[PDB]
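Student: Sending over a structure as structure tokens; questions will come in a sec.
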Amino acid sequence: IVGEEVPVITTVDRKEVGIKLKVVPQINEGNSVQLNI
Amino acid sequence: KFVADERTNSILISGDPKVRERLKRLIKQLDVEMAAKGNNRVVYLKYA
């Protein structure tokens, strides 16, 4: 994440906004990569 | 007749020197150890 945590009413809570990439790769035993993104 | 110890894992015998001939034969007969069977296997999943 490149961004900022900003508070939001709900009370209040910290929510992150910006450029964020959450990836979980697993590699086929050669070449192709599977991505849960 | 027959004995063994699994402290030592050794056949003991009670009886003949014919029992000594044939039961040194069976001392030797089942001494063999089975080759590994790959009873378990670790498989690398490519996709799933």
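Throughout, chain A uses Swiss-Prot numbering, with the displayed residues spanning 475-484, 498-524 in order.
Just so it is clear, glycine is given a Cβ too, placed from its N, Cα and C backbone atoms.
Sharing the feature lines straight out of Swiss-Prot:
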- A:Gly477 to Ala: Decreased complex assembly; complex is partially open (MUTAGEN)
- A:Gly505 to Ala: No complex assembly (MUTAGEN)
- A:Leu508 to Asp: No complex assembly (MUTAGEN)
- A:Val510 to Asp: No complex assembly (MUTAGEN)
Student: What count of other C-beta atoms do you get within 10 angstroms of the C-beta of A:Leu508 (mutagenesis position), across all chains shown?
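Tutor: Its Cβ has 7 other Cβ atoms within 10 Å.
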Student: Rounded to a whole angstrom, what is the C-alpha distance between A:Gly477 (mutagenesis position) and A:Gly505 (mutagenesis position)?
Tutor: 4
Student: Within the chain of A:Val510 (mutagenesis position), which residues six or more apart in sequence place their C-beta under 8 angstroms from its C-beta?
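Tutor: Those within reach of A:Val510 (mutagenesis position), by Cβ under 8 Å and sequence separation of 6 or more, are A:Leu522, A:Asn523, A:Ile524.
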Student: With Cβ-Cβ distance below 8 Å and at least 6 positions apart along the chain, what are the contacts of A:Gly505 (mutagenesis position)? List them in sequence order.
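Tutor: The answer is A:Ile475, A:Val476, A:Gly477, A:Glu478.
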